[PDB]
Amino acid sequence: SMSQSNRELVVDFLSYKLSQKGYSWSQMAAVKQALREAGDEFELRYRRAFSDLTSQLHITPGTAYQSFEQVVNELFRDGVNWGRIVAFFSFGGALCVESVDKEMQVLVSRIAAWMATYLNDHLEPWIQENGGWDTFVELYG
Amino acid sequence: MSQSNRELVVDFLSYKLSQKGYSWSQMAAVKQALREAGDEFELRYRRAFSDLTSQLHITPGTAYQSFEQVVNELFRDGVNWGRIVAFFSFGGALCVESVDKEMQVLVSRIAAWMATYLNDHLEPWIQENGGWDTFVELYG
Ligand SMILES: Cc1ccc(CN(C(=O)N[C@@H](CS(=O)(=O)CC2CCCCC2)C(=O)O)C(=O)c2ccc3c(c2)CCN(Cc2ccccc2-c2ccc(Cl)cc2)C3)cc1
Ligand SMILES: Cc1ccc(CN(C(=O)N[C@@H](CS(=O)(=O)CC2CCCCC2)C(=O)O)C(=O)c2ccc3c(c2)CCN(Cc2ccccc2-c2ccc(Cl)cc2)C3)cc1
């Protein structure tokens, strides 16, 4: 496990250094990087929407399950687009931070599963029809 | 498709947690501290970086020898965390150089020489110096 962990650290570091020069380790690393940046950008440009939602997540005694469903269903109520997909990831991120703040980091494993399930079951048909994650990479960069 | 989506979720969530001083896992904290230490080294020792960068002409033939000559000179006087960071930075430079010169094939090779050197020549020191968790603590 020590040999495969070292291989993982090499891959992660090299992916990073390549991305700083506008190159990519792989198709997957290019997707991870563009999404990391689009998330940061969305959070900075929509600072007001981000801050209002995070205040509500902090205040609510409601379950992370309920907050997840309320927000995600409202977000995709009018359909799927790349910008809304970025906001979905940003929301997941905020929900995980809030869970850790409340000493409920166990909820992070649950949020990650709900995100992967929502992506696989409700976002993947639109994603594939619209060029896949490679098209998002091209649109963002 | 299901495992790729899981990978994207994990990567994005690891990032957002790290921005708030939290971590997805101990591995994610190691990856993040090394990413930052690499940036820091590259800034602090840009002179040594830039001087080495220029003298490097990469070809599949000369690529491995260039890696071995530099790495051997780097750990000639022993292993320390700073030299480990510089090893990663060197691997990174060798990689971006290969892509600049339309030699994308070499990327995968450099990564294998780095992993091998880390596993065979750096891991005994690391385990006898507290592991990567000690690096995380020392850096932060
Ligand atoms: C990086 C980035 C992402 C999104 C945006 C804004 N943008 C946009 O510009 N759309 C384009 C067409 S596109 O999407 O094809 C372009 C692509 C190109 C490649 C990647 C970048 C986008 C346009 O309108 O011309 C939205 O569609 C957009 C998406 C979602 C929401 C907004 C705007 C406004 C705020 N709104 C609140 C909300 C509503 C309901 C439920 C929840 C939440 C919620 C609140 C807070 C948070 Cl943290 C998360 C979600 C979410 C700008 C930058
Ligand atoms: C973030 C950071 C990393 C490294 C350093 C430099 N540092 C240091 O300051 N060491 C400390 C003690 S420590 O190591 O415990 C601090 C740790 C602990 C926490 C995690 C990070 C820091 C000390 O001075 O006592 C070296 O040991 C050090 C390592 C390597 C080289 C130098 C200094 C000087 C320049 N030298 C050129 C070179 C020489 C020979 C062969 C090759 C190359 C070569 C050329 C280019 C490149 Cl890209 C890489 C390597 C590489 C500063 C900051």
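By Swiss-Prot numbering, chain B shows 1-26, 83-196, in order.
For all residues, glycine too, the Cβ spot is worked out from N, Cα and C.
As recorded in Swiss-Prot:
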type: MUTAGEN; residues: B:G138 to A; note: No heterodimerization with BAX
type: MUTAGEN; residues: B:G148 to E; note: No heterodimerization with BAX
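Within the same chain, residues at least 6 positions away in sequence whose Cβ sits under 8 Å from that of B:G148 (mutagenesis position) are B:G94. Counted within 10 Å of its Cβ, the other Cβ atoms near B:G138 (mutagenesis position) come to 13, all protein chains included.
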